[PDB]
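To keep things clear, I will list the structure first and then write my remarks on it.
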Amino acid sequence: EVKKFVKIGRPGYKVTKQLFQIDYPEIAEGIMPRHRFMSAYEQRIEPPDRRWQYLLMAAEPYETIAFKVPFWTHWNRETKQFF
Amino acid sequence: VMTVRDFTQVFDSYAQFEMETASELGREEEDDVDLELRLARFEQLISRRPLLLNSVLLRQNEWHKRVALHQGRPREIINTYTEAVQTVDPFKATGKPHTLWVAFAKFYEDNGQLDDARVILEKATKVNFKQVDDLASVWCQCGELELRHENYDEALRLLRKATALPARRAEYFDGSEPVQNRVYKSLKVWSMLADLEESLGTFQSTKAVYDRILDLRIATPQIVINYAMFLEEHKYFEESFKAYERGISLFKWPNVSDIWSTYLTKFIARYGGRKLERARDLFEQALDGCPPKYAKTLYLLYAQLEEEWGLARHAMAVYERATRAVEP
Amino acid sequence: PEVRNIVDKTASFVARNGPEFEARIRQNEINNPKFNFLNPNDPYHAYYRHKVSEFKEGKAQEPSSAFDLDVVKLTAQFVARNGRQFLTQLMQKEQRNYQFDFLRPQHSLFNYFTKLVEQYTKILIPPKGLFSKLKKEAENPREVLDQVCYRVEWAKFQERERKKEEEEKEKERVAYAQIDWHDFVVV
């Protein structure tokens, strides 16, 4: 059900790396963002040169902050800012 | 140059030693970026005359055409009027390009009264399907210029020709406006053609039918003008019925049908015979529905007319019949 | 900007009171096109009904061992009498020609030294055995029942805390295990 009710709204990831920070809207839920860095081998295309990996911190109400990758964090909820 | 105040450096050098890029920066970023910085640099090189800072800096942050043309108005940039009559920014506009052809026709008036006046008129007239009143209003502005030039005969030539030529296409082709919106437009077009009734004469007896087929859908605003023209060119029963049904059959909530009842009764008297059966009968048939439009305006015709009929008996029958319908 | 101000005005009135007042005002002024922007009749239909949403939601703007234990006991005796953060009876013992092996904080025995210091403090609080001694403990089984119930209430709140923390962590772990695994992309 976590994916069967998974509304893909398509909001963005508005973050700066350089220590990764994002701004995001308030979903009004007790879920905090979950992050992970993995290999770039899963996709509906898989173009060659797949040794670069996806470090993504995803959540409910925002398009997740993902990127190449070539607790130790938190999300301030009353201020709506992820660090 | 890649930074700002390099403009002012070049200005100081040229000044002590006395550039469309400054204009490209006069039409710079949209919302309150400078709107004045390159303006001040070009306008204080030392100082000679901006003569274009006004136009470009007012087109940076419609009426930007005027924002341009008022800079060097009568004849100071008299040759730069070529650029100053332009508002293109190629996009969809409504009233703006018709107003622009009108403005270039006024520039032609100031330039020689014919040098591109009808040129711009015909240019805007060779536009897409009418379907909208901007084109009809530009062509009728050109017709107003025709009637303005005081040439009565050739002004009627232009009026007839290119105001009954829209009668082939006045409106109703395409758009997100679903109402045809040809009625009032082509009513004013017929007004400019003939039967203006306040300036020009020489309208025939068929001018009433001209106004009818000049609405061609309805004349709710111009039931008054149609009534006046019909009782002028005809002054008869057709005119009376025309005014009556003009107020009655066009629009409800009788902002038209009250004056329609008045037209029916007063005309059926002063054209069609006084105190007759026709006056009071048409009066009943017109003000049958006749809600309390203002306060109660359906008895003030028939009761008084049945009293003017001369007979106490019919006046009393109608008096009971109307007082049983006085104030509902 | 007349049509702009009209769309923004109807936008503020519909951000406050809504399309119900739209139907009302349109039935009240649908004779004239001053409400044609709140009706199907003007070009400000779309811009208007959207600007109402904007100024309502917050997008638009207003229109304008005994030995080691004894050594730890002596460490507690010195930490009970150390009266300044930089002056005490153990600053001398550290570099004063003897061994000082409980003086480390990176030693794990530092934690037992901190516990022994907490015990010396529990003896050094005036209510802990300096010059006042309360007998609600020496002859108090009723205050003892109160204290038993207080420990039990803390325990109940703590069991609730542990259950809620376990549930929250499990839900968050399931959410990471169902997080976006296909549309990996950077901005």
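By Swiss-Prot numbering, chain C shows 47-110, 160-282, in order.
Per the header: electron microscopy, 3.0 Å.
Cβ from N, Cα, C; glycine included.
In Swiss-Prot, a published mutagenesis experiment is listed as C:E48 to F, annotated SLURP 1 motif acquires binding to SF3A3; when associated with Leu-55. Look at C:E48 (mutagenesis position): DSSP puts it in a helix.
C:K55 to L appears in Swiss-Prot as a mutagenesis experiment; the accompanying note says: SLURP 1 motif acquires binding to SF3A3; when associated with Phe-48. A helical conformation is recorded for C:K55 (mutagenesis position) in the three-state DSSP classification. C:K55 (mutagenesis position) is surrounded by 16 other CB atoms, counting those within 10 A of its CB over all protein chains shown.
Under its mutagenesis entries, Swiss-Prot includes C:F162 to E with the note: No effect on binding to SF3A3. Long-range Cβ contacts of C:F162 (mutagenesis position) within its own chain (separation 6+, distance under 8 Å) are none.
Around C:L169 (mutagenesis position), taking its Cβ as the centre, 15 other Cβ atoms fall within 10 Å, counting all chains. Under the DSSP three-state reduction, C:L169 (mutagenesis position) is assigned to helix. Where Swiss-Prot documents C:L169 to K as a mutagenesis experiment, the accompanying text is: Abolishes binding to SF3A3.
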